[PDB]
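A.B. asks: Sharing a structure here in structure tokens format.
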Amino acid sequence: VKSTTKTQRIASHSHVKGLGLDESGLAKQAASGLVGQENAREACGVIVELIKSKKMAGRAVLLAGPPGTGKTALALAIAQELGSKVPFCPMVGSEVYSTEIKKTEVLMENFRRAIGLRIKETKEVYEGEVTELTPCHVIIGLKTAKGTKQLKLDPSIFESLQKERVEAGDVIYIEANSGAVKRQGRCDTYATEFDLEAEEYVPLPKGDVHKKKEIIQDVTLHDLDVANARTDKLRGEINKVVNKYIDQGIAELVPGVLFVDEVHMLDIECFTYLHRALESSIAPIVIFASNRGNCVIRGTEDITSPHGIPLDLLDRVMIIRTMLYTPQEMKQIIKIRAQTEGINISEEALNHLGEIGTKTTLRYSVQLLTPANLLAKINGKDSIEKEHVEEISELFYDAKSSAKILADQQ
Amino acid sequence: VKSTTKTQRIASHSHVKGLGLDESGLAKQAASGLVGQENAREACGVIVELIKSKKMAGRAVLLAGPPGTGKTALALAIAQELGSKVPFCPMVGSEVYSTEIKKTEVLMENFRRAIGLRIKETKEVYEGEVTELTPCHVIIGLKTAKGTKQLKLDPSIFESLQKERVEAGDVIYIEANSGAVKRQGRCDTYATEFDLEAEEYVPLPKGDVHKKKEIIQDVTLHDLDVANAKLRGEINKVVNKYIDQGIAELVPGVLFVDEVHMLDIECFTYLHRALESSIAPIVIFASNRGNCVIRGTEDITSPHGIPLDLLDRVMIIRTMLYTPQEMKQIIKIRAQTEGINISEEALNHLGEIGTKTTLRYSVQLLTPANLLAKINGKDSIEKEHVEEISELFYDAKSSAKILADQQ
Amino acid sequence: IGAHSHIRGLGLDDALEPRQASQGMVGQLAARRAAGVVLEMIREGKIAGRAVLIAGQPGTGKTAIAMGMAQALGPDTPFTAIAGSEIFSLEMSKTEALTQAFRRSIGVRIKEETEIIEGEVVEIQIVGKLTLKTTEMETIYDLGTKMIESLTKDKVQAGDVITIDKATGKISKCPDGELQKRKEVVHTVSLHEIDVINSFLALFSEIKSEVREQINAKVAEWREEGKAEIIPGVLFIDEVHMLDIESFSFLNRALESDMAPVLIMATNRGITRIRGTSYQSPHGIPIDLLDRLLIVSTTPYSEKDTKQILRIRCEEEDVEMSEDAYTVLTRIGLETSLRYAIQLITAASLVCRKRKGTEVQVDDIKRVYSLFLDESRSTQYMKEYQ
Amino acid sequence: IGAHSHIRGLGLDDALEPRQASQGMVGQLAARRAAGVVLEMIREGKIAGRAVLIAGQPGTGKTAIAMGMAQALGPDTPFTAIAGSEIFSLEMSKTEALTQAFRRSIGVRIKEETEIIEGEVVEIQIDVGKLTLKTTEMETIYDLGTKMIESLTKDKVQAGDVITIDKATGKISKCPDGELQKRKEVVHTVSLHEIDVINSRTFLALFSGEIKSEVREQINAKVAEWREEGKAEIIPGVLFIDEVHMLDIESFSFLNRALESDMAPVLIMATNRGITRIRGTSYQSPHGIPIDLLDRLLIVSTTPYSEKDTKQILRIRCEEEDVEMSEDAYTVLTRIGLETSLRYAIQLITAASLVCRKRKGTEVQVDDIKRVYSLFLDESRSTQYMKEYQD
Ligand SMILES: Nc1ncnc2c1ncn2[C@@H]1O[C@H](COP(=O)(O)OP(=O)(O)O)[C@@H](O)[C@H]1O
Ligand SMILES: Nc1ncnc2c1ncn2[C@@H]1O[C@H](COP(=O)(O)OP(=O)(O)O)[C@@H](O)[C@H]1O
Ligand SMILES: Nc1ncnc2c1ncn2[C@@H]1O[C@H](COP(=O)(O)OP(=O)(O)O)[C@@H](O)[C@H]1O
Ligand SMILES: Nc1ncnc2c1ncn2[C@@H]1O[C@H](COP(=O)(O)OP(=O)(O)O)[C@@H](O)[C@H]1O
């Protein structure tokens, strides 16, 4: 079915591809698009190992740190480290307070988004090593064990292949029955020292170009929810079918990571639901994140407990701190984000952006990039200079600065 | 349909017959039963001109002033100035959220009572100058341009005429199809210095006694709603049909909302949306507080409780306080309207009483004072009677002070 | 209705360089530059999943900048200005109020063939005829007495674009082509307009959901066919601090859709407790929404810009003012709100007409100032009483 | 398809004095006068709770009499001619079929509002512009168009060209000489069924049904609204059910229900069977009708046809078919219409015409008649010989 994921939520940290740790366990300065704080990264690796050892029975992770210190980045890194396709469901605690739907529905939906389903369906794929892409259309040669097998990939599937950024000398399979193209990687013939076997330089396929390959379909329970909806009855129906598929041996359940930011905004009832659900075996992780200390648990406006979580759940939570970062790490972070977004920026501009992030936050500094490059585009330049960053800083403000500006007069 | 109007509420301002300002724009000291409050009077005149110019585009008026300074009186004067039969519906916000009913329905009915209908219908009435009043089948002579007509009436119609205090030389019309006598006035033949043309000394009717008079009935939507007892909507459709036919001319009234500071923010939004429409009547507020907290917010404090949204569309008219002279004048006017003879020293004591507490208290003191004077066999009220009445009944402030003082 | 109907764009020239006085906007160069950046970001389509909140004290043109941006996006781009308190209404729940506010901003430009009775007037023929010339031919196209009166109302005889059996419009004397310009007028009808159409004292004496579903289906069908053109507009929510946490969550949800219009909010509090919950936050907005917010701050006004604004407004209200009157009004608008200053103008006009004058003097301005109290004076005077 | 397309009233008049030819109808004077009696009964309204049954052998004019009655009642009175077996359909039940038949027989003369802006065109003004229009009241040059002025130019200009709402232009006389922008009560007899079809959502529907009850309810409420207003004047039409004996006992009770309403149209039935089995029961009744309905039945017997009458009727039909034939060919056709059914004679007419054109003639001769007589047979002959093969 369709990938029903709020890409905008995780769109800010698509450069992170994993936790980036050594075999020993330590974390390097920068790896897999993760720079800066390392102790929390080692703790996240420990949590991943605990998951793989099946020791995370009814426990959770709570990431305590100031805003803009990589909490969501660390959760995404954990999700990546458990697998490339492992579901990740980032959420805020204030979104349960809906005006039409119940907090039960919102919490159930966010739980369902966080459980993956590996359905393997044997389908005839066009696995081959792309040789040429002559649109005469578009006839493409597919080198395989038999050899180059030229087939006309229709302009539509050719544009989908371009959406896969597929070039010559690349071993991929093109779903013919579904009319889709997906990048497996390049060919091992060009594997350099950084390119190894059975990786983003995959070897030449050994077999017929059209091979029935079990397509591992990564779909979440809520991804299957939208289809039938096009209701409680619908909920149960999919559950039984998925269960049966699991028993048969074609569907493998993969619990994901459910990240809840601003945990202090959940009521006592929501915490009870979270505890009840995470008590179950299938339940994914619940990675909390708190921007404050001791707060009064909402609903009971007399009792204050650490991080706003009730004691029954706090005693069953593993706490990981995060560091506030420094200008050099923040500048490296901005460099990575700019490379991901495709913006050329001067070093002095990077230093100014880093100091701005230290003043207000990393979120603001990251968000300032697009407007600055875009102002430079207006000016007719491709590179961002210091004056552009200064102008954008004096044009748009951050929440605290604006509030003070008003208070200065108020 | 019986007129559904809170006669008691407006009964205290029956002396008010208009705004009492000249054509130039400035207001005279005393006219049309209105004394003082010159600034607010001119403001009300300006608002009247704006309403008649249809330039009140989604706007309202807020009357700010201390208790007992004629805010309700000024609203009634505005309503009178827009027309004698223009609807006027006063209401204090504290009764929107009654234990039963629904705030929406209460505000709905309040709005309805403020929208009138000028139903002009041509009915052959017996408009003629009563020459003689023989009650036998009551052949009453009605002399007109055609001449005296011994139109045989019924004892019920004669009783109705007696209820209208119709005498000889009284130019009255007796709607023939309904047998209702309504005293238009006397004849212009007996007009004197005060008696004039086209009033309680109306001139001789020109034409046949049985003339199709274009009689206008003043009735608001709410009266029809109560008469027909959804149902409410159906009454609207019939009214629209009536207006479309060409005999119902809509006339928006004035909705006076006192104690506005104690109204829900939802009610404020509803009032805003209602006044957005073009057919909407003028919504006039009144308040006594300052920057009191909005009702349903608990943290935003805005002038007079009004939320900033509505209050950005509001024309504030300030009302001043009355000095002893004005208080005494107003008390004497109210006494005259009630038929009360009062001495000047009594009026002075009443004025100083009003200065301490309120004009309401001084006005209310009149009736018990007159009854006490009547008991002692005196036709007038002396200073002793007012002293005794003040010593008998108290005012909220003084009694509260007494209770707290002992505490 | 009315209000600030004098701005038809941001007036920031090109390359985000506000040219001071232009299409209304006569100040706030920083805010204008930011609004232009936001507009061209919207054009290039990288504002998805974002919003704009304009902070500033009352009377600094927060709504004016939003209206200018809406005009700059397109000549017929929908603009919907509501207030935070506007949602807690007796008839509709906050859900319905915000849904209506959103659908008010989603405009549909649907073509509609019409036989505009147009022609370059060569002679103003008086009920009767009216010579009209086009590239198609020239003939004495007949009009009514009121149609010719409106033709004289417009500049004579430039034009005129007389829509079929309807009013005219001044162009030049030169609309040409066919005497029957069978032009499919692209009517911009907002989703809410269609919804109300499918569904005169109704306000004195809310739509189920089936009508909504039918409206959505039909609009989608037309847009897909190529007849309609869904063009998201701009939704302005003044007094955003009045909104509570539950409505903020619905706003967050609605910003996720593909049809979501550009969301602009205005606030003037800072560090105010969220209406829902008991947690203080800037401008009373939950941080989940504040993180992805483009903040624009409107600076307070100076004397010369205030006087220019007043000049424009009097030009709009057909009132001539004495220069001393203009200076006194400017000083008033600096000591009090601009809104009160604008209110003063209409009352001064009637005060002038009372004495049968042609231009308002300072005396009328002072008389009306004494007549109608403003926000600050009324409170001060009331509390002192208490 | 195009049968009975010449029966314009009963053509008797003269205080119930049927003329031999009148307007198309020739012969069957007996039943014609009886129909005239019924016609006055409809006008006087003393037919409520009663029905008419025309008995007679096939092809004697029973359907033609019904067509004349509707025309005689009014130029636009609705007429519904259905067959008894038409109710046995798999799509609709007997209830739905009969309900639909009654609906289309119930006509409503909705006096549609038409703002007729007509007027003798003094000058054809091009075009979206106006057009010089003049009437007896005043000359008010009025609004026009291009596709419309194209129609006006395509029409006779100038010949009045009465314009109704900017759709029609009557080029009769210079007659649009009233008020330039006047008003008209356009007579429109929309059958109750016709209103139903408009509301019904659904060009191949006949190939790839049944009106919903709620749809029926709404238009019934609507019809009352216009009727009270004064726009719609319900006109009771004539419903003709051929082959009435085909209907079964259950349907007959339904007819009783529908005939006891103020909207019930005059029911005319036709059958050529004597005492037969009542469908749906095990009894024998005259005409295959239950006694309850038969008691209150105005039964008129159509006499068989005479020689000269058949010849005259043929003469009328050929004029509709634009066929010129010899007198001998006429007589042979009349003889055919005597030994066999009149319908068979009409069928031969058109077929013989193409015979004449085959030899490139103008007037059909006796030779052609025999050529088509041998080609296409009559139901009696086909059945006669064809059973002969069986034994
Ligand atoms: N360790 C990290 N590595 C790379 N990018 C990071 C890291 N931490 C934060 N970011 C950047 O910060 C932004 C996300 O903010 P984050 O701090 O993860 O959320 P939170 O404020 O909840 O901790 C992203 O744009 C991301 O690029
Ligand atoms: N300007 C005025 N002119 C004449 N009478 C007035 C005036 N103002 C008040 N009064 C009288 O004093 C009264 C009390 O006023 P009140 O009802 O307290 O006004 P509000 O409460 O609306 O300020 C009324 O009964 C009215 O007759
Ligand atoms: N840039 C501008 N150019 C011209 N008039 C303006 C401008 N900004 C505001 N105004 C006008 O000034 C008055 C007060 O500003 P307004 O937009 O109401 O303030 P705010 O929205 O900040 O409360 C309004 O009449 C508005 O139209
Ligand atoms: N009075 C008449 N005048 C002219 N033609 C008639 C007359 N009566 C019958 N016909 C002819 O006879 C046919 C009548 O159809 P008919 O067989 O009576 O219908 P049914 O199916 O009810 O028997 C028509 O084709 C018509 O041309």
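By the numbers in Swiss-Prot, the shown part of chain D spans 22-148, 158-204, 227-254, 257-262, 266-448.
For this deposited structure, the header notes the method as electron microscopy, 3.5 Å.
Backbone N, Cα and C define each Cβ position, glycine as well.
Pulled these features from Swiss-Prot for this protein:
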BINDING   D:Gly77, D:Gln78, D:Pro79, D:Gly80, D:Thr81, D:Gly82, D:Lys83, D:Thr84  ATP binding site
MUTAGEN   D:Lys83 to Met  No effect on interaction with NOPCHAP1
MUTAGEN   D:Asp299 to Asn  Abolishes ATPase activity
MUTAGEN   D:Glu300 to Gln  Reduces ATPase activity. Decreases interaction with NOPCHAP1. No effect on formation of RUVBL1-RUVBL2 heteromeric complex
A.B. asks: Closest to D:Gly77 (ATP binding site): which of the mutagenesis positions D:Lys83, D:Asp299, D:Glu300, going by Cα position?
C.D. replies: D:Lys83
A.B. asks: With the ATP site defined by D:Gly77, D:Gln78, D:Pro79, D:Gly80, D:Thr81, D:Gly82, D:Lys83, D:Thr84, which remaining residues of that chain have Cβ atoms positioned within 8 Å of the Cβ centroid?
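C.D. replies: Neighbours found: D:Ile75, D:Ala327, D:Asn329, D:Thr359.
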A.B. asks: Cβ atoms within 10 Å, counted per site: which of D:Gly77, D:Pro79, D:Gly82 has the most, among these binding-site residues?
C.D. replies: D:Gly82
A.B. asks: Please list, in sequence order, those recorded positions from D:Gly77, D:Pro79, D:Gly80, D:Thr84, D:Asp299 with the Cβ less than 6 Å from ligand 4.
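C.D. replies: Listed by sequence, the hits are D:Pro79, D:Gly80, D:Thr84, D:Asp299.
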A.B. asks: Highest CB neighbour count within 10 A among the recorded positions D:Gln78, D:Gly80, D:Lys83, D:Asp299, D:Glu300?
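C.D. replies: When each Cβ's neighbours within 10 Å are tallied, D:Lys83 tops the list.
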A.B. asks: Count the Cβ atoms, other than its own, that fall within 10 Å of the Cβ of D:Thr84 (ATP binding site), considering every protein chain shown.
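C.D. replies: 19, counting other Cβ atoms within 10 Å of D:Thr84 (ATP binding site).
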A.B. asks: Where D:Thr84 (ATP binding site) and D:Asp299 (mutagenesis position) are concerned, what is their Cα separation in Å, rounded?
C.D. replies: 8
A.B. asks: Enumerate same-chain residues with a sequence separation of six or more from D:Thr81 (ATP binding site) and a Cβ-Cβ distance below 8 A; give 'none' if the list is empty.
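C.D. replies: Set apart from D:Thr81 (ATP binding site) by at least 6 residues yet with Cβ under 8 Å, we have D:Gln49, D:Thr359, D:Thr360, D:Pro361, D:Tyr362.
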A.B. asks: So which of these recorded positions, D:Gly77, D:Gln78, D:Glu300, get their C-beta under 8 angstroms from chain A?
C.D. replies: none
A.B. asks: Hey, how far is D:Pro79 (ATP binding site) from D:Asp299 (mutagenesis position), Cα to Cα, in Å?
C.D. replies: 11
A.B. asks: To the nearest whole angstrom, state the Cα distance for the pair D:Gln78 (ATP binding site) and D:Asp299 (mutagenesis position).
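C.D. replies: Each residue's Cα considered, D:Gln78 (ATP binding site) and D:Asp299 (mutagenesis position) end up 12 Å apart.
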A.B. asks: Using the alpha carbons only, what distance in Å do you get between D:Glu300 (mutagenesis position) and D:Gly80 (ATP binding site) once rounded?
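C.D. replies: Here the two Cα atoms lie 12 Å apart.
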A.B. asks: Measuring Cα to Cα, tell me the gap between D:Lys83 (mutagenesis position) and D:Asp299 (mutagenesis position) in whole angstrom.
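C.D. replies: Here the two Cα atoms lie 9 Å apart.
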A.B. asks: Please report the distance from the Cα of D:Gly82 (ATP binding site) to the Cα of D:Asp299 (mutagenesis position), rounded to the nearest angstrom.
C.D. replies: 12
